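Here the structure comes first, spelled out in structure tokens, and everything after it is commentary.
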Amino acid sequence: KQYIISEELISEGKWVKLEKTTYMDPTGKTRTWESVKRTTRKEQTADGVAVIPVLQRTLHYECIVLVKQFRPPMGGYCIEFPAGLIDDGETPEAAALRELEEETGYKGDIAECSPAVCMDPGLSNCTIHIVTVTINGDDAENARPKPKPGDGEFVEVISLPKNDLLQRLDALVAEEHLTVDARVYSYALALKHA
Amino acid sequence: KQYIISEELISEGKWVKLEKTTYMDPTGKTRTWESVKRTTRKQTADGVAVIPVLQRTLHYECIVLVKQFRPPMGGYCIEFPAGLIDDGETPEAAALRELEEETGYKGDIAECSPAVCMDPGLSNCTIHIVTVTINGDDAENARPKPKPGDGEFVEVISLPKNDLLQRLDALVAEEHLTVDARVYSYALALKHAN
Ligand SMILES: O=c1[nH]cnc2ccc(F)cc12
Ligand SMILES: O=c1[nH]cnc2ccc(F)cc12
Ligand SMILES: [Mg+2]
Ligand SMILES: [Mg+2]
Ligand SMILES: [Mg+2]
Ligand SMILES: [Mg+2]
């Protein structure tokens, strides 16, 4: 029984905007909230995709393919699933395969696509689809993968074994100032907890 | 070999601000990024998110989640119990406190992540992911008393760990809720550990 009453623009950049949200609380009292949105969302069912890329190779343990890059908002390097915004008219699956090839060089196969899931719902309306993709690392096309990074894109690939992901992430965090993404960490914790 | 040169305040609310970050790209070219930050960090991270593993003998292990209206999303979200870390509170103490306020359950700390980023292309927001076990057979967890702060209105949803991804997909399809990306990532890895 809660709902939005109004959304007032506070400040609008090229990429991000701040809004004052008025909503009805369950007691029937009007309250406000400071909300972040992207300016880039048209008809996409989500802002972006994140890819869970499972690298599969005969007589190898499965690896989870990750990317390391400088994130200006963090003032530092972050370890994340490959990810990007969905272009206008692009499907989440095409966006996922495209961003995975651009960021890692690998050509994946779709396994499954989540519904739109929320990035930080107390702060922002941002959403992604989480797209699971398998990579046949025995295919010649996946032998010597070269990232195809766009303008102002500078991405390092880190493939870690699924069977040891949390400890391998911990070893990278111990050896440097970097930040692991919360989704990557959540995924690694569940692999341990299973 | 990338770094921050300057941060320009664009707009400062009570809770959130928008900044224009100037940074050095790895080619030696100066570039700008629109960044979001919270105004409330004075802590290891902005917040905590709790993975609450409800353990009851002769029952399936459950993950305890919360459903709340999220003004930025304009709708109801399913999330790990979570909130901001109080000035001079430890992440572990914030985790047990928020779990009790949001669910009424009294838990034990199992493990605590390093600070992990929420949406590092958008914001500098970080949390600690705190794994907590709940002895659902203890008298203190018989009839759990959730203590909502002013303007919090939280429903508790306990789902079985070994079916988590299927149960969340079902809630999305029937209830038109948005699942949190960390919750979804956790659920995926429980299935992928196979
Ligand atoms: O208006 C808000 N925006 C973002 N985070 C918030 C956290 C607490 C609060 F009461 C209000 C807000
Ligand atoms: O300045 C940005 N802020 C947030 N997201 C962005 C996504 C792509 C881009 F080129 C620029 C931005
Ligand atoms: Mg990207
Ligand atoms: Mg990209
Ligand atoms: Mg909360
Ligand atoms: Mg509180």
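By Swiss-Prot numbering, chain A shows 14-207, in order.
Using the three backbone atoms N, Cα and C, a Cβ is placed for every residue, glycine included.
As annotated by Swiss-Prot, substrate binding site applies to A:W28, A:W46, A:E47, A:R51, A:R84, A:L98, A:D133, with the evidence given as experimental evidence. According to Swiss-Prot, the domain 'Nudix hydrolase' annotation covers A:57-197, on the basis of sequence analysis. As annotated by Swiss-Prot, Mg(2+) 1 binding site applies to A:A96, A:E116, with the evidence given as experimental evidence. Experimental mutagenesis is annotated in Swiss-Prot for A:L98 to A, with the remark: Reduces affinity for substrate about 6-fold. For the mutagenesis experiment A:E112 to Q, the note given by Swiss-Prot reads: Catalytic inactive mutant for both ADP-sugar pyrophosphatase and nuclear ATP-synthesis activities. Reduces catalytic rate 6300-fold. For A:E112, the entry in Swiss-Prot reads Mg(2+) 2 binding site. Experimental mutagenesis at this site is recorded by Swiss-Prot as A:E116 to Q, annotated: Reduces catalytic rate 2000-fold. Here the residue is the original one, while Swiss-Prot reports the published mutagenesis A:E166 to Q with the comment Reduces catalytic rate 120-fold.
In sequence order, the recorded positions near chain B (CB to CB under 8 A) are A:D133, out of A:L98, A:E112, A:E116, A:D133, A:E166. Cα to Cα, A:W28 (substrate binding site) and A:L98 (mutagenesis position) are separated by 11 Å. Residue counts for the domain 'Nudix hydrolase' (A:57-197) by DSSP state, with H, G and I taken as helix and E and B as strand, are 35 helix, 53 strand, 53 coil.
For the recorded site, A:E47 (substrate binding site), the DSSP three-state label reads strand. When Cα-Cα distances from A:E47 (substrate binding site) are compared across the recorded positions A:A96, A:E112, A:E116, the shortest belongs to A:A96. Cβ crowding, taken as the number of other Cβ atoms within 10 Å, peaks at A:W46 among the binding-site residues A:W28, A:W46.
Other Cβ atoms within 10 Å of the Cβ of A:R84 (substrate binding site) number 24 in total over all chains. Reduced to three states, the DSSP call for A:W28 (substrate binding site) is coil. Of all the recorded positions given, namely A:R51, A:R84, A:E166, those whose Cα is no farther than the 10 Å limit from the Cα of A:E116 (mutagenesis position) are A:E166. On a Cα basis, A:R51 (substrate binding site) lies 19 Å away from A:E166 (mutagenesis position).
Across the residues annotated as binding substrate (A:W28, A:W46, A:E47, A:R51, A:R84, A:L98, A:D133), the two Cα atoms farthest apart lie 26 Å from each other.
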